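S.K.: Below you'll find the structure I mean.
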Amino acid sequence: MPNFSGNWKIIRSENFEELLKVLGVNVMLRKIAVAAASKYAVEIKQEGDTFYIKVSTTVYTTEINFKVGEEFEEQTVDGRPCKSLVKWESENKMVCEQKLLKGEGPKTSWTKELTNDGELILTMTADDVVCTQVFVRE
Ligand SMILES: *C/C(=C/c1ccc(C#C)cc1)C(=O)OC
C-alpha cells in the first residue's frame, strides 16, 4: 500500500540558497550547491514507523536509518554531526528536531510530508529560514 516508500525525484526547490547562507556557506559554494540540488533524488523504504532513506545527487549519496520516536545521529544540511529525533505530526507528516553534537550554531529542523495528490514535500529550517523541496515519484 502507498506510503513514503518509493523513488522520488525533485521538481522544485525554494529558498535553498538562503538556508545555506544562514549556515555560513560562501557565495560560490552556495551557487554550486543550488546547481547540484536540481539532481536531488530520494529513495525511501518505510515499514511501520521504521525508515530507510537514501538522498543522493550526481556525486554524493547518504543513507539514514531511523525509527520515529528514537534518537539517532545524522548531520545537518551543512554536514555538522547532530542528534536527531523524529515525531509524527499527522498520518503522513513527520518532523525532526536536531541538536549539534559539538559546538554552537543555528537551530535546525526538517519535515517530510506525503500530500493527498502524491507529492513528497521536504522542508528544512535554519533559524528564521525555510527551504521547501517538492518531489514526485520517478
Ligand atoms: C530527509 C532529508 C533530505 C535531504 C535533501 C537535501 C539535503 C541537502 C543538502 C539533505 C537532506 C533531510 O533530512 O535533509 C535535511
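So how was this one determined? The header says X-ray crystallography, 2.1 Å.
The backbone N, Cα and C atoms fix where each Cβ goes, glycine too.
According to Swiss-Prot, the protein has these features:
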MUTAGEN   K21 to A  Loss of ligand-induced nuclear import; when associated with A-30 and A-31
MUTAGEN   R30 to A  Loss of ligand-induced nuclear import; when associated with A-21 and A-31
MUTAGEN   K31 to A  Loss of ligand-induced nuclear import; when associated with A-21 and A-30
S.K.: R30 (mutagenesis position) to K21 (mutagenesis position): how many Å between their Cα atoms?
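M.R.: So the alpha carbons of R30 (mutagenesis position) and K21 (mutagenesis position) sit roughly 7 Å from each other.
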S.K.: Applying a 10 Å Cβ distance cut-off over all chains shown, what neighbour count does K21 (mutagenesis position) have?
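M.R.: If we count other Cβ atoms within 10 Å of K21 (mutagenesis position), we arrive at 15.
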S.K.: Which number gives the other C-beta atoms within 10 angstroms of the C-beta of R30 (mutagenesis position), all protein chains shown included?
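M.R.: For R30 (mutagenesis position), the count of other Cβ atoms within 10 Å is 17.
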S.K.: Please list, in sequence order, the residues in the chain of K31 (mutagenesis position) that are at least six apart in sequence and whose C-beta is under 8 Å away from its C-beta.
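M.R.: For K31 (mutagenesis position), the qualifying residues are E17.
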